[PDB]
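S.K.: First, the structure itself, so that you have it in front of you.
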Amino acid sequence: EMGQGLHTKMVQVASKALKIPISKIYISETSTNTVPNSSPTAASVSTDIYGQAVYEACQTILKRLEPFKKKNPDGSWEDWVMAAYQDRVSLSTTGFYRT
Amino acid sequence: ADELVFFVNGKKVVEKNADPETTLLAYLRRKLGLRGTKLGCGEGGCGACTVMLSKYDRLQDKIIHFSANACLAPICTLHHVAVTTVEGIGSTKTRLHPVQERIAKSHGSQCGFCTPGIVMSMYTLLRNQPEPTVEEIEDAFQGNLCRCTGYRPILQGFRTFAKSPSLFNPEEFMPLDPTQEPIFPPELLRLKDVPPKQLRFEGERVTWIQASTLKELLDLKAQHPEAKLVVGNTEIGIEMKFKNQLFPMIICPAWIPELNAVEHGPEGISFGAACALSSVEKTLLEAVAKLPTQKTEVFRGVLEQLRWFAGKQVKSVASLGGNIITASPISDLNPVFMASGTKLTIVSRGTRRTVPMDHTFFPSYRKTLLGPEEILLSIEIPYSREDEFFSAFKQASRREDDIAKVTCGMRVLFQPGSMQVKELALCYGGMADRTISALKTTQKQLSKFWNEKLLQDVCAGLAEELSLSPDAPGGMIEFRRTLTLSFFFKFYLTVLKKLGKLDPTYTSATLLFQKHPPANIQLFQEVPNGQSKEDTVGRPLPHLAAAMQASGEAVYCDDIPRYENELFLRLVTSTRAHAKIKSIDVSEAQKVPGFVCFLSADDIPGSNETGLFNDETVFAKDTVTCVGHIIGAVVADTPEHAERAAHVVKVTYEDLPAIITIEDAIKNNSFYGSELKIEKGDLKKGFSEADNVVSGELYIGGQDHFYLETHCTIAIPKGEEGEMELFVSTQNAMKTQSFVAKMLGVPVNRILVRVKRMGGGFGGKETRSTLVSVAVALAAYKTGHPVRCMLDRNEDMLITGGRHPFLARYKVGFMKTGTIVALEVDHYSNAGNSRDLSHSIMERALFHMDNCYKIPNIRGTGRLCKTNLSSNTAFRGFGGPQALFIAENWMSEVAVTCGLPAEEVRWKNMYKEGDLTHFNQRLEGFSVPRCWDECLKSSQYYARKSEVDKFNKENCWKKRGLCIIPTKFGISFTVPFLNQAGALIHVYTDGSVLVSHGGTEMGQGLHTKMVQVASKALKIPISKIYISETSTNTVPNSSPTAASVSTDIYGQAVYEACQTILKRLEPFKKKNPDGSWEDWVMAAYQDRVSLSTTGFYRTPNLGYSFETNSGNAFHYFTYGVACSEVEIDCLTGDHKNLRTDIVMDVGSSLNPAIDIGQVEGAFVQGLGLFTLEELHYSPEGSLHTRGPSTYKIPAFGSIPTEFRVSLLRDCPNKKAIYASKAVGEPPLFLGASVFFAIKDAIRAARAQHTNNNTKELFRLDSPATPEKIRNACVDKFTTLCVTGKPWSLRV
Amino acid sequence: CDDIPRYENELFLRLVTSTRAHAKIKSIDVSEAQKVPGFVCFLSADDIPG
Ligand SMILES: Cc1cc2nc3c(=O)[nH]c(=O)nc-3n(C[C@H](O)[C@H](O)[C@H](O)COP(=O)(O)OP(=O)(O)OC[C@H]3O[C@@H](n4cnc5c(N)ncnc54)[C@H](O)[C@@H]3O)c2cc1C
Ligand SMILES: NC(=O)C1=CN([C@@H]2O[C@H](COP(=O)(O)OP(=O)(O)OC[C@H]3O[C@@H](n4cnc5c(N)ncnc54)[C@H](O)[C@@H]3O)[C@@H](O)[C@H]2O)C=CC1
Ligand SMILES: Nc1nc2c(c(=O)[nH]1)N[C@H]1C(S)=C(S)[C@@H](COP(=O)(O)O)O[C@H]1N2
Ligand SMILES: O=c1[nH]c(=O)c2[nH]c(=O)[nH]c2[nH]1
Ligand SMILES: O=c1[nH]c(=O)c2[nH]c(=O)[nH]c2[nH]1
Ligand code: FES
Ligand code: FES
Ligand SMILES: [Ca+2]
């Protein structure tokens, strides 16, 4: 983030992908121990390329929650997340994109 | 005066404003930034703060070097002293010193928190003696504690300084070269020449005068009679820190020659009162070597007390006069000086007297007869005359570095050439509020002769004159009275021997403690012959951080530098077991300089409701429910200010009825939840079929974790959106993160918890670390400043909970062959004031009540008692050791009842391959029989049993015992959902790899094992792989690092993340099969292939149900066997651990150095649980034992003298990572082999003096401390002493 | 970045830069720098460990 609103857009993207409100999503910072080998934030393409990587990670999370959603279609996001956790489903994933 | 000038690691320090209250430890850590020296206790017991000191001794004309506890050393005693810390001797950035290299390569560092202080104790020995004997090497560490290693590897590594594959290779060790050691600072050597001048230092609260001459001292004492002398500070340090004394003026007379002079006169050897106990010891050892035996009786009594006194660190600074004038009732020296009439020369300006010490010198508790302007100048310890004999004895809870239960000096002088008593003095500590003489008893014997009737009469007289009321401080009434007689008896027999210069069965009672030489053998499996050198799985690779631990470079939480605006928190805690809080007044606390604020329940912005079961407060509101219950916290600019202000917060209470003990709880129906039960088969039928039925009751005491690093959190508030980053000593970053979030009322995504390492956890940082973390977080939130808190040992022991005490009622039915047929055990744990992990702990207890035995009809129940004590928690074993102990106890009773050898009875009841447990789980790959057979053989159990019987026939007052016990321990979290693990792996474009996983390092070598796993999986050297730390923003929702499964589960997750990487790299590998790892990684990167992935694992096929008694509770079991032999002293309760042999099934070890260390470390914690460690509470529920002085974990001298460990060969475990098995907790119960060896020995003592009943069953609870062992050795002396002339008596 | 609180032992660096567009460096004299209160050290190419 250098002022251009990249984190904001990434939060909008994640919230649309997961179908939850932006208020449940947070970006704290950028660091080499969370995402390695990153290109510089440059060439105007950051929304394009991090938007896809974030969207791909959200799709993976949705696939993982999907059986819990079906067992409990009237439950909340919070219910399905807790069910996946008690079922020992990983709630952590990477996302990646290559133009 | 004003300036203080000393040296640290060769560099000059000029402190222009020395505060007399500043310790060297505080100075090193907070002013000089040298954090390798650690705080472990603050009271002289653990040695984690050990440093070397060097000075020019003018008077001896040489540079001397000695060790000292930085936590007790005032910087104001150090003018013109050169200090060496662990950083002064070597480092990984330059080169390790030989001491550091060896402790690291020999696997003598696990968590590493004790390592710098032990390095400095060994370094100091070497600077004094570059080629020490083995015995010198053991004695070097009487003041160093280690909770992790079991001591064996440290001693074995360091023994290379004296004179199966291997866990290390001493041929690679750099020899010591004294010519390369740092030179004594030349500036100090120039200053030696200038005569000293009086110095004055002025601090916030204290003025210190360093007196240069006797005349100065005597004048200062006239001018300021209230001024407190300080020499070594090893008593005043405690008074200041723990007893809240403030002495606004201190005079330190340590420089004065008259107070340091040693003079050999015709009546004895005179020592200046400031002479250190080590100088006393040295001079007397020399005298005993040079002089006739008949002259050195008193000296040898002094020496005998100094042997079992304190470490070298304390002895090198503790002055002789300091001990005399402190005048504790349990001084080990004052009874010796009193019984010998040792001469005290006492001075005042223009006055001077010499008096023999006698009973009047101690008028009352902790006072002597000196007046306020007098000082003790010198002490003349007398030569022994002809016809004069002397003994000193001391019995504590542990031999090394412990407070006497009873201690004494005994002198007799006969008419010339005769057995006719002319003088007799029996002087005791531990029997009143002062050192006392048994004058009434001894008076009656003058002119009597040394014979049986005198022994009987002195015993009867002591029993009467040295009475103790039921309420005597220290408790242990029967033991103490029995020791007073027992010590007289040893004296009486020793004096008979000395007079006949009789009965070979009695002679050992007269023998002074003697060290047998150590023998240690470790047996493990070589890796296959052609396994790649780069594949280190199965090799004895040292802990990756051991070299930095040895160097003081490894960073633990409080070693992290403070921010310039960082504040300090001190908890305010209940002094009542159960009370309403009436009011809280902070008006005095507000006046302490640097006070920032007092925090209490109203300050919390989110929820005050916390704890694993949401049954706790973050800060008590309205009521307190235990002593130590956290009420609030003070925040101030320094830890001293915070502590001072917290001390003066005034709480007003109104007591409520308290439920303290398991008995109170049962009687009051005060339980958490309902009964747990496992039941199989038909009990009525089994009992009705049994030939023999035994029932009983049994208790096992709790256990304090004693991690060398106490609990610690730093909380950094980021000032944006509720964000906070916390560095925490915890095994559970996830609950830390969510409890801090719940308290703040913010989403969990706001909170980052980072754990680099812990200096020990042992289960006590599984949940209870949050008590400190949530308070510190509150403080950071409220102030907007970084805040930290590290607990002092006494806060930690009181507040953070321990192992669960258990009471059991059992009934066992068996056949005359010893075959068990029915068993009922009702378990009760003392849970304290919240649920925490108590339920799962009781479950695991029930799961382990069979140990290794097939029992067709069985019913176990468990209740959790709800009490007004700190909530008890996970402690290595997690309920298993308590249940396994109850099981071996009835089993031992079965063997005694049947009159069968115990190993036969154990063997015939043992499960076989394929049996179901009582919870219907099948035992596959049950390796106990192999461990059992191989341990019998390699321990020479059978041959040794005959040797033990022989020893017992031939010794009336010492007995040996021998016992071999199996164990099995189920591997998995008993809560199914906990058995999951994540990893995150990145490969950077230089081809270096950063691994992160949900597990934490607490000394067990998890990261080491994870790097070994990733290296094997990726087929790259370990040098390319690195683990920095554990954090919630790299792996989320981690289970606590616990249940011994961390290697199994994180190993799988790491494995999987590597497989993913290998698959992404495979095309590049195919294109360039002769290229390097680096080539492939760069090509993957240039091809825009991701080099980052997660890995995950969930343990398959788990899910036990208590309702159906089916489904797998565990993934597999770890197994092992231990045989131990002991010798007990039936007259004192002391015992030696002679030999232990362990055979442990850890499958195909990933790292046999680390696995043997875990075996030995767990075993020794077990040994402490069952034989040494005991917590004492007042009847009102206030903990008495709050530091290493009174709570005694195994010392270096505690371990078995011959200590052999073997890892079972050819037992791959297909259920875990590379065929390995969990090791962390399974071996701890094996320390119960020492307890049952002790009980075997007690049975032999009781056959000797108590009973003819060879099927008698006497109750021995855990721990079997000297108290319990001596009291069970019922004999003519205990008979005279057991508590409880009426006008009439029925019959 | 600079809003992050400093550690209590945290030091400050000031770059020393060329006043010439293209020249040989003949010598560097730090002897006056060394007298400024709080001076800790001057760093240059030779201090670089890698
Ligand atoms: C870890 C540890 C283990 C210990 N183990 C034992 C043990 O096994 N047995 C045992 O008996 N003790 C034991 N002690 C107590 C120890 O021996 C005493 O703490 C020590 O000798 C006191 O000497 P000091 O120079 O440190 O006294 P300081 O603390 O400096 O002074 C202690 C007291 O003596 C006074 N004093 C000192 N010099 C004079 C003087 N010349 N004239 C008049 N008053 C003076 C001081 O004013 C103060 O009241 C232990 C202490 C520690 C810390
Ligand atoms: N810190 C350590 O590791 C060690 C310290 N030392 C000495 O141990 C001392 C311990 O100090 P404290 O714990 O304050 O104990 P203390 O000096 O008050 O003595 C307590 C003991 O005195 C006896 N006692 C006191 N009053 C009595 C009474 N009215 N009736 C019968 N017995 C009574 C009992 O033996 C009790 O256990 C230290 O100050 C030090 O001098 C010795 C060994 C180890
Ligand atoms: N040195 C050391 N060893 C230790 C501990 C420790 O705190 N320090 N904790 C023990 C406990 S209680 C457990 S559950 C395991 C946890 O680690 P693991 O799961 O990697 O064995 O290590 C055991 N061995
Ligand atoms: O093609 C580009 N490469 C960059 O490294 C860069 N940086 C900037 O925004 N524009 C670009 N464009
Ligand atoms: O079943 C267990 N649960 C735990 O939470 C825990 N902690 C400890 O190591 N052992 C165990 N065992
Ligand atoms: S911290 Fe100094 S001896 Fe423990
Ligand atoms: S390594 Fe000694 S306490 Fe941990
Ligand atoms: Ca509890």
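All residue numbers given for chain B refer to Swiss-Prot; the residues shown span 3-165, 192-529, 538-1320, 1326-1332 in order.
Recorded method is X-ray crystallography, 2.1 Å.
The backbone N, Cα and C atoms fix where each Cβ goes, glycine too.
For reference, Swiss-Prot lists these features for the protein:
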BINDING   B:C43, B:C48, B:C51, B:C73  [2Fe-2S] cluster 1 binding site
BINDING   B:257-264, B:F337, B:347-351, B:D360, B:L404, B:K422  FAD binding site
MUTAGEN   B:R335 to A  Promotes conversion to the oxidase form that utilizes molecular oxygen as electron acceptor. Interferes with normal conversion to the dehydrogenase form by reducing agents
MUTAGEN   B:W336 to A  Promotes conversion to the oxidase form that utilizes molecular oxygen as electron acceptor. Interferes with normal conversion to the dehydrogenase form by reducing agents
MUTAGEN   B:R427 to Q  Promotes conversion to the oxidase form that utilizes molecular oxygen as electron acceptor. Interferes with normal conversion to the dehydrogenase form by reducing agents
BINDING   B:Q767, B:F798, B:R912, B:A1079  Mo-molybdopterin binding site
ACT_SITE  B:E1261  active site, proton acceptor
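Locate each feature and note its surroundings.
M.R.: Under 8 Å, Cβ to Cβ, and six or more positions away along its own chain, B:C43 ([2Fe-2S] cluster 1 binding site) finds B:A50, B:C73, B:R829, B:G1223, B:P1224. In three-state terms derived from DSSP, B:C43 ([2Fe-2S] cluster 1 binding site) belongs to neither a helical nor a strand segment and is classed as coil.
Following the DSSP three-state reduction, the secondary structure of B:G260 (FAD binding site) is coil.
Under the DSSP three-state reduction, B:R335 (mutagenesis position) is assigned to helix. A simple way to gauge crowding: the CB of B:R335 (mutagenesis position) has 17 other CB atoms within 10 angstroms, across all the protein chains here.
Using a 10 Å Cβ-Cβ cutoff, B:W336 (mutagenesis position) registers 21 neighbours.
Less than 8 angstroms from the CB of B:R427 (mutagenesis position) sit B:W336, B:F549, B:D1170, B:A1231, B:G1233, B:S1234, each of them six or more residues away in the same chain.
Proximity of B:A1079 (Mo-molybdopterin binding site) to non-local residues of its own chain (separation of 6 or more, Cβ distance below 8 Å) is seen for B:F914, B:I1007, B:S1008, B:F1009, B:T1010, B:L1014, B:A1258, B:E1261, given in sequence order. In the three-state DSSP reading, B:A1079 (Mo-molybdopterin binding site) counts as coil.
Neighbours of B:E1261 (active site, proton acceptor), defined as other CB atoms within 10 A of its CB across all chains, total 27.
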S.K.: Measuring Cα to Cα, how many angstrom lie between B:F798 (Mo-molybdopterin binding site) and B:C48 ([2Fe-2S] cluster 1 binding site)?
M.R.: 18
S.K.: Which binding-site residues, if any, among B:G260, B:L404, B:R912 have a Cβ under 6 Å from ligand 3, given in order along the chain?
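M.R.: Within range of ligand 3: B:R912.
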S.K.: Can you see whether DSSP assigns B:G350 (FAD binding site) to helix, strand or coil?
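M.R.: The three-state answer is helix.
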S.K.: Which residues does B:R912 (Mo-molybdopterin binding site) neighbour through Cβ under 8 Å, counting only same-chain ones at least six apart?
M.R.: B:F798, B:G799, B:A1198, B:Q1201, B:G1260, B:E1261, B:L1264
S.K.: An 8 Å radius from the center of the B:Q767, B:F798, B:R912, B:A1079 Cβ atoms defines the neighbourhood of the Mo-molybdopterin site; name the other residues of that chain inside it, in order.
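M.R.: Checked against the 8 Å cutoff, the neighbours are B:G797, B:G799, B:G800, B:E802, B:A910, B:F911, B:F914, B:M1038, B:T1077, B:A1078, B:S1080, B:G1260, B:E1261.
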S.K.: State the count of C-beta atoms found within 10 angstroms of the C-beta of B:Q767 (Mo-molybdopterin binding site), not counting that atom itself.
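M.R.: A count of 28.
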S.K.: Round to the nearest Å and give the CA-to-CA distance linking B:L257 (FAD binding site) with B:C48 ([2Fe-2S] cluster 1 binding site).
M.R.: 26
S.K.: Looking only at C-alpha atoms, tell me how far B:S347 (FAD binding site) is from B:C48 ([2Fe-2S] cluster 1 binding site), rounded to the nearest Å.
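M.R.: Between the alpha carbons of B:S347 (FAD binding site) and B:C48 ([2Fe-2S] cluster 1 binding site) there are 20 Å.
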S.K.: Among the binding-site residues listed here (B:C48, B:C51, B:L404), identify the one with the smallest other-Cβ count within 10 Å.
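M.R.: Across B:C48, B:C51, B:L404, these binding-site residues, the one with fewest Cβ atoms within 10 Å is B:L404.
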S.K.: Using DSSP reduced to three states, classify B:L404 (FAD binding site) as helix, strand or coil.
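M.R.: DSSP assigns B:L404 (FAD binding site) to strand.
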S.K.: For the [2Fe-2S] cluster 1 site given as B:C43, B:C48, B:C51, B:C73, which other residues of the same chain have their Cβ within 8 Å of the site's Cβ centre?
M.R.: B:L27, B:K40, B:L41, B:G42, B:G44, B:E45, B:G46, B:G47, B:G49, B:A50, B:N71, B:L74, B:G119
S.K.: State the Cα to Cα distance, in Å, between B:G260 (FAD binding site) and B:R335 (mutagenesis position), rounded to an integer.
M.R.: 19
